[PDB]
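K.L.:
Structure incoming, see below.
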Amino acid sequence: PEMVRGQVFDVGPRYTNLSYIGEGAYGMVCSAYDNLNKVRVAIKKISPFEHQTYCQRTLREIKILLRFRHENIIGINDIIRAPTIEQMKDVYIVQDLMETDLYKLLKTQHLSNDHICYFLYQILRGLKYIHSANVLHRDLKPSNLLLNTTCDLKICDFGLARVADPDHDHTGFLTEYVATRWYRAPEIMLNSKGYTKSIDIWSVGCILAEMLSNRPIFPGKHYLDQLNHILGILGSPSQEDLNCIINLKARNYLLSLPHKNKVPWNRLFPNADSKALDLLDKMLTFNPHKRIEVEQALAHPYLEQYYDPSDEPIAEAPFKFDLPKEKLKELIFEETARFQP
Ligand SMILES: Nc1nc(-c2cccc(Br)c2)c2[nH]cnc2n1
């Protein structure tokens, strides 16, 4: 097999001329020349079979991406693995090659208002499709938003996704761990398991803020610090919003804090489009029940140049609804079979 940086990267005769890109959540990522389609592609090596948790995440990533088909979602072009379950040790996922991600872009490039508008439109268009399938992404952040040379945007990494379950969302105080810290909604720390669509809208709001200034809006230094940053900008919650939190530990924590004032968005972002800030406020709303939903966000005046519900498709087949690693390996083998030989 071909080797890269001293490790096996076995993508067979179809894919050649490998180049190392870097390390992602799953391991090594390379580009390669697709000798069939005559174009360069991205390839991700996954090695999950020794651990049940890794197998769970890998099955989610593959099953969801194979069912979805949408312009603003990365999808999967091919999957490479051994012909037998016995010989299968690694799985390689082949995807369209992109130029960059939004994390890298924000480190060095100022975005025009037109680019912010276009990126936000594409994020929400993809998210409408995901939510219409009854699925929560649960880890939206700039590094999971990929861009090609013409600024087409693709949402990636569904390994942390779940089927929505609003009836079973309530839990206790300081127990939950959903999403990446800076993009994590306040209720995750208070009383929520992250099983409702509002979790994703919060993350998109955080991304919009970061596009406006090139800096994360709520840069918590650790898990417990994150709520300090959120409240330092939104200010103290209203009585009505507190009344929506029945859990006493969570409500009493908030009641114990000194008063904090809201910091006006236009003071944080004096060069921003006023319509962008109105939409930002609606996405970064403390009460998840009052927070704007994806279809409302698409219809906001900020996005009027792009909005067209007939060109914002939904999923044909929503997902309506303890396995050992051995059983999960079998499921991964079966899910990837369509790409043999
Ligand atoms: N250039 C590039 N990188 C990645 C990528 C994605 C995640 C991590 C790392 Br390191 C690289 C891609 N994923 C799909 N197409 C891709 N194109």
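The numbering of chain A matches Swiss-Prot: 9-329, 335-354, in order.
For this deposited structure, the header notes the method as X-ray crystallography, 1.5 Å.
Backbone N, Cα and C define each Cβ position, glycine as well.
According to Swiss-Prot, the protein has these features:
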type: ACT_SITE; residues: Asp147; note: active site, proton acceptor
type: BINDING; residues: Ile29, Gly30, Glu31, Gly32, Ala33, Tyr34, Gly35, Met36, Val37, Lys52; note: ATP binding site
type: DOMAIN; residues: 23-311; note: domain 'Protein kinase'
type: MUTAGEN; residues: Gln117 to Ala; note: Reduced affinity for DCC. Strongly reduced affinity for DCC; when associated with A-123
type: MUTAGEN; residues: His123 to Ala; note: Reduced affinity for DCC. Strongly reduced affinity for DCC; when associated with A-117
type: MUTAGEN; residues: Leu155 to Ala; note: Reduced affinity for DCC
K.L.:
Give me the non-local Cβ neighbours of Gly35 (ATP binding site): same chain, 6+ apart in sequence, Cβ-Cβ under 8 Å, ordered along the sequence.
P.N.:
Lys52, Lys53, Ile54, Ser55
K.L.:
Among the recorded positions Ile29, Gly35, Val37, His123, which have a Cβ atom lying under 6 Å from any atom of ligand 1?
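P.N.:
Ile29, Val37, by Cβ distance under 6 Å.
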K.L.:
Cα-Cα distance in Å from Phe329 to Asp335, with 5 residues unmodelled between them?
P.N.:
16
K.L.:
Mind telling me which of the recorded positions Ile29, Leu155 has the densest Cβ neighbourhood, counting other Cβ atoms within 10 Å?
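P.N.:
That would be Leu155, with the highest Cβ count within 10 Å.
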K.L.:
To see if you understand the setup: which same-chain residues, six or more apart in sequence, place their Cβ under 8 Å from that of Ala33 (ATP binding site)?
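P.N.:
Correct list: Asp165, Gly167.
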K.L.:
For the recorded ATP site, whose residues are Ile29, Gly30, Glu31, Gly32, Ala33, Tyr34, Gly35, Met36, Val37, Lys52, find every other residue on that chain with a C-beta no more than 8 angstroms from the centre of their C-beta atoms, and list them by sequence position.
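P.N.:
My list of surrounding residues reads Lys53.
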K.L.:
Relative to the Cα of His123 (mutagenesis position), which of the recorded positions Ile29, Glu31, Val37, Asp147, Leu155 has the closest Cα?
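P.N.:
Looking at Cα distances from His123 (mutagenesis position), the smallest one goes to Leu155.
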K.L.:
Three-state secondary structure of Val37 (ATP binding site) from DSSP?
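P.N.:
Looking at the DSSP assignment, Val37 (ATP binding site) belongs to a strand.
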K.L.:
Based on Cβ atoms within 10 Å, give me the single least packed residue among the recorded positions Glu31, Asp147.
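P.N.:
Output over recorded positions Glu31, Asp147: least Cβ neighbours within 10 Å is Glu31.
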K.L.:
Taking the Cβ of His123 (mutagenesis position) as the centre, count every other Cβ atom within 10 Å, in any protein chain shown.
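P.N.:
That number is 15.
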K.L.:
What is the number of other Cβ atoms found within 10 Å of the Cβ of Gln117 (mutagenesis position)?
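P.N.:
Around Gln117 (mutagenesis position), other Cβ atoms within 10 Å: 12.
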K.L.:
Between the residue listed as 'active site, proton acceptor' and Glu31 (ATP binding site), what is the CA-CA distance rounded to a whole number of Å?
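P.N.:
For the residue listed as 'active site, proton acceptor' versus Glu31 (ATP binding site), the Cα atoms are 18 Å apart.
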K.L.:
Name the secondary structure element type, per DSSP in three states, that contains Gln117 (mutagenesis position).
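P.N.:
DSSP call for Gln117 (mutagenesis position): coil, neither helix nor strand.
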K.L.:
Same-chain residues six or more away whose CB lies under 8 A from the CB of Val37 (ATP binding site)?
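P.N.:
Those within reach of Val37 (ATP binding site), by Cβ under 8 Å and sequence separation of 6 or more, are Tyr28, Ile29, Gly30, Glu31, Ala50, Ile51, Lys52, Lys53.
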K.L.:
In angstrom units, rounded to an integer, how far apart are the Cα atoms of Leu155 (mutagenesis position) and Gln117 (mutagenesis position)?
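P.N.:
Cα to Cα, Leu155 (mutagenesis position) and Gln117 (mutagenesis position) are separated by 13 Å.
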